[PDB]
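Student: There's a structure below that I have some questions on.
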Amino acid sequence: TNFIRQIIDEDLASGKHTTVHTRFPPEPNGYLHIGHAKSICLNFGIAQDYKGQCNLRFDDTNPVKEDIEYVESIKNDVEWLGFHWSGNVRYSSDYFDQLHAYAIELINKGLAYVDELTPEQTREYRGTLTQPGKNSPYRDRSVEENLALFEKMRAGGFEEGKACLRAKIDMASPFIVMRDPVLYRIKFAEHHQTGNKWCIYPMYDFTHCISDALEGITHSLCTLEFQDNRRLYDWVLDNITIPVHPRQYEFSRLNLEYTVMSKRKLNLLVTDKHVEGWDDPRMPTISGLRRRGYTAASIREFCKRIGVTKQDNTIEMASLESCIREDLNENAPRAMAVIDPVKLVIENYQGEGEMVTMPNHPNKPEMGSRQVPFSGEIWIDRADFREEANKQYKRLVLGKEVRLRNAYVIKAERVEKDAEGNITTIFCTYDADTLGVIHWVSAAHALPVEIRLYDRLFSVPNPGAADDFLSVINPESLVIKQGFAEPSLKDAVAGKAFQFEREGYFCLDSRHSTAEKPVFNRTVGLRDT
RNA sequence: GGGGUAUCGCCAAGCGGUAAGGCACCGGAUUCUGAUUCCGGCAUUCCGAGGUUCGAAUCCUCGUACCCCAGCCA
Ligand SMILES: Nc1ncnc2c1ncn2[C@@H]1O[C@H](COP(=O)(O)OP(=O)(O)OP(=O)(O)O)[C@@H](O)[C@H]1O
């Protein structure tokens, strides 16, 4: 339970409400991100918990920043997380004629006027954070005059910025938001829903409260920056004929260590091609997380974990990463692949190669078993062999034995070096009556596989607070490798996390994999210690 | 000037009766993944100073710190 639910409980009990109706309202100007997921889980979660409704409403009030691509991707991610909205998808643009009708009521009551101060001037008259503002010389036009000027606006008679509609509140109010907040501005831009029907568009504050009222939203939940704004919310609803008055409650937004959430910024990474696109696996976007191999259930857990408070905060990746590991550890069928490979032959081995039965899950027999080809000329990961080591090192030293995964206890004997002091191959003896551990892959039966080792995108924890977040990108956010994996991975499906034993949970990258050359994104590493 | 917030390294319960939980972390026991699983340890102390009370993280003063607002963006 959190503060928002205690409020809802009181509301139900006191008989203030009988049903709860929330909404998630993203603007379609970018893909959704892990931050949005916190709001989604909150809004849609309360609905199903209290057997209530939650609308998906696209706040599409600014046509020059939104695109249809986003509305489709947004609907996509919402479902993927496992949530369904109430009834049909809604749009603020759905209320354009209603909004305009309400602007007129405001005008008719003298609570709004068409101002003509330029954009620079409007800023000047607004005062500062310590100095009150001042009434525009156009502030006292007659209702009749305002009706005329507004229709001129509506009818495209004014250039952009040459006139706008404003609420007539208080230029000296300590709330900067109540100093005659603009209600309509001219934009001769094709809207993705209403095409060119409109050339004057409503501002967020005017649109949002009226839309919540019309939809019968019982609790408008959004982030902390809107606490001041709440005053305008109520002011609008108090001066127009509407029969309900939704209440807004604010909770703090999610900040994740090492990542930027600002869609402006995420947009820069994409536009400047510093990442593949919105769903690149290093992005904090829901679709990127998906491609990265996270699971809708792991994200819901994350939300469940971070809580909901008024407290500003920054979660460490350790918490996110914890969630996906827990999920995958339980449901991921284990398999084997070698990322950095150095050849290892067993001379002692006689035969064209046998077959070893390995479990799909070392702790869950229920998940079945499989037939993995063993051999003499195998593949091993470089860092597993040590020509020289100490008691700690529990892998393959040039003097002792090491158990192969689910196979034979081999024994290191004779190395062979590459001219440049490197190791070309390892020769070891095997003990036919054997069946630390190390993973392997029969050279003869090995499947060529690309591996994409992903790390955090930024090299500082709050790249946001940097003078130039771009200059603080991690150059090792993605490190590609060519390795080998057992042939069963021949049947991996896009997004189906496997646990490459002793490395990390990996998943087939849709975007890149092909027939011969599959591509595996490393979702998250294993607890290395 | 206004609106907000202050509990462990990072989250977070608490709502006058004596500091939950989770992530990280340190042990130790199993383990053919240095994984998983188990065991145990991690706030006499709740931004600071005063005060009320039998008892205060919780009430009341008085400070201090941080966040948000001056888009015809949301
Ligand atoms: N980081 C966040 N943490 C929690 N909730 C968020 C976060 N960012 C946005 N939201 C919520 O998502 C809802 C939709 O956000 P919307 O896409 O309209 O704008 P925004 O993401 O705040 O701004 P921007 O488009 O500049 O990123 C908002 O009502 C807000 O409460």
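Following Swiss-Prot, chain A residues are numbered 9-443, 455-548, in order.
Each Cβ is built from the backbone N, Cα and C atoms, and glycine gets one as well.
From Swiss-Prot, here are the annotated features:
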- A:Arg31 to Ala or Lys: Decreased affinity for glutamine and catalytic activity (MUTAGEN)
- A:35-37, A:41-47, A:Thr231, A:261-262, A:269-271: ATP binding site (BINDING)
- A:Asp67, A:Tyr212: L-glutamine binding site (BINDING)
- A:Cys230 to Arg: Decreases catalytic activity 1000-fold, but has no effect on affinity for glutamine. Loss of catalytic activity; when associated with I-256 (MUTAGEN)
- A:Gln256 to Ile: Loss of catalytic activity; when associated with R-230 (MUTAGEN)
Student: Over a break of 11 residues, report the distance between the Cα atoms of A:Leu443 and A:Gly455 in whole Å.
Tutor: 14
Student: So how many other Cβ atoms are close to A:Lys46 (ATP binding site), meaning within 10 Å of its Cβ?
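Tutor: For A:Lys46 (ATP binding site), the count of other Cβ atoms within 10 Å is 22.
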Student: Can you tell me which of these recorded positions sit near ligand 1, meaning the Cβ is under 6 Å from at least one of its atoms: A:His44, A:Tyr212, A:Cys230?
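Tutor: List returned for ligand 1: A:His44, A:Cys230.
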Student: Taking 10 A as the limit, how many CB atoms besides its own sit near the CB of A:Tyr212 (L-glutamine binding site)?
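Tutor: Counting Cβ neighbours of A:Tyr212 (L-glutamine binding site) within 10 Å gives 17.
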Student: What does the structure give for the C-alpha distance between A:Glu35 (ATP binding site) and A:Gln256 (mutagenesis position)? Integer Å is fine.
Tutor: 18
Student: Calculate the distance in Å between the alpha carbons (Cα) of A:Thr231 (ATP binding site) and A:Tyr212 (L-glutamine binding site), and round it to a whole number.
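Tutor: A:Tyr212 (L-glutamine binding site) has its Cα 14 Å from the Cα of A:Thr231 (ATP binding site).
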Student: Where the distance is taken from Cα to Cα, which of the recorded positions A:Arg31, A:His44, A:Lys46, A:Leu262 turns out closest to A:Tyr212 (L-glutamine binding site)?
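Tutor: For A:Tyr212 (L-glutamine binding site), the spatially nearest of the recorded positions is A:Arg31.
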Student: Counting all other Cβ atoms within 10 Å across every protein chain shown, which of the recorded positions A:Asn37, A:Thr231, A:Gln256, A:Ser270 scores highest?
Tutor: A:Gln256
Student: If you compare CA-to-CA distances from A:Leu262 (ATP binding site) to each of the recorded positions A:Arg31, A:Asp67, A:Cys230, A:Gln256, which comes out shortest?
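Tutor: Checked the recorded positions A:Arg31, A:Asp67, A:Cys230, A:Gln256; minimum Cα distance to A:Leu262 (ATP binding site) goes to A:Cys230.
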Student: Measuring CB to CB from A:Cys230 (mutagenesis position), give everything in the same chain under 8 Å that is also at least six residues away in sequence.
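Tutor: In sequence order, the residues whose Cβ lies under 8 Å from that of A:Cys230 (mutagenesis position) (at least 6 apart) are A:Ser47, A:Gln256, A:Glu258.
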Student: How many whole Å apart are the CA atoms of A:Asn37 (ATP binding site) and A:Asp67 (L-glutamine binding site)?
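Tutor: Cα of A:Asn37 (ATP binding site) to Cα of A:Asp67 (L-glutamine binding site) measures 10 Å after rounding.
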Student: Just to confirm: which same-chain residues, 6+ apart in sequence, have a Cβ under 8 Å from the Cβ of A:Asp67 (L-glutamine binding site)?
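Tutor: Within the chain, A:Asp67 (L-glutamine binding site) has Cβ neighbours under 8 Å at A:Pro33, A:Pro34, A:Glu35, A:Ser100, A:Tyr212, A:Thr215, A:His216, A:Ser219.
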Student: Report the nearest neighbour of A:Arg31 (mutagenesis position) in space among the binding-site residues A:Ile42, A:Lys46, A:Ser270, comparing Cα positions.
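Tutor: Closest recorded candidate to A:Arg31 (mutagenesis position) by Cα: A:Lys46.
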